[PDB]
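Notes follow once the structure below has been shown.
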Amino acid sequence: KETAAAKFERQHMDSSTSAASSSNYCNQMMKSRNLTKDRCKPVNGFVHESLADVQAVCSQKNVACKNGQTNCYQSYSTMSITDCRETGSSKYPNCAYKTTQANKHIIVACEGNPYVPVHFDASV
Ligand SMILES: [Cl-]
Ligand SMILES: [Cl-]
Ligand SMILES: [Cl-]
């Protein structure tokens, strides 16, 4: 099985680009990361920062998670992100996504040792 940390990296990290340049970014990335394999994952965001910067959020502002747990952290600064969301049209296996690029703070749940991001909570 994939570890939680590895899964977070595969689904959410894209340090290779500074921002999504095309409206087709999500369609390509969702496919490349194998997120459209058995179904179309409906929502998924990509962070365009280095892995080290994202991991460093686990030592930033501690906040409650939407679930009430307290292992969530919000980034002190805004980061480049791309939100991918399935369009009302979209039908597996013809996955189609809307790409929305933005700069905002991210909120992640961290766990383990080393203590790293394992889940996204939100972005703001
Ligand atoms: Cl790992
Ligand atoms: Cl994979
Ligand atoms: Cl997400």
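To match Swiss-Prot, the residue numbers of chain A are left as they are there, and the shown ones run 27-150.
Any Cβ shown, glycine's included, is placed from N, Cα and C.
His38 (mutagenesis position) is surrounded by 19 other CB atoms, counting those within 10 A of its CB over all protein chains shown. Mapped onto three states, the DSSP output places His38 (mutagenesis position) in helix. Recorded in Swiss-Prot as a mutagenesis result, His38 to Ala carries the remark: Loss of activity.
Annotation source Swiss-Prot lists active site, proton acceptor at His38.
Secondary structure at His145 (mutagenesis position), taken from DSSP and collapsed to helix, strand or coil, is strand. Packing around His145 (mutagenesis position) is summarised by its Cβ count: 18 other Cβ atoms lie within 10 angstroms of its Cβ, all protein chains included. Quoting Swiss-Prot on the mutagenesis of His145 to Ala: Loss of activity.
According to Swiss-Prot, the active site, proton donor annotation covers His145.
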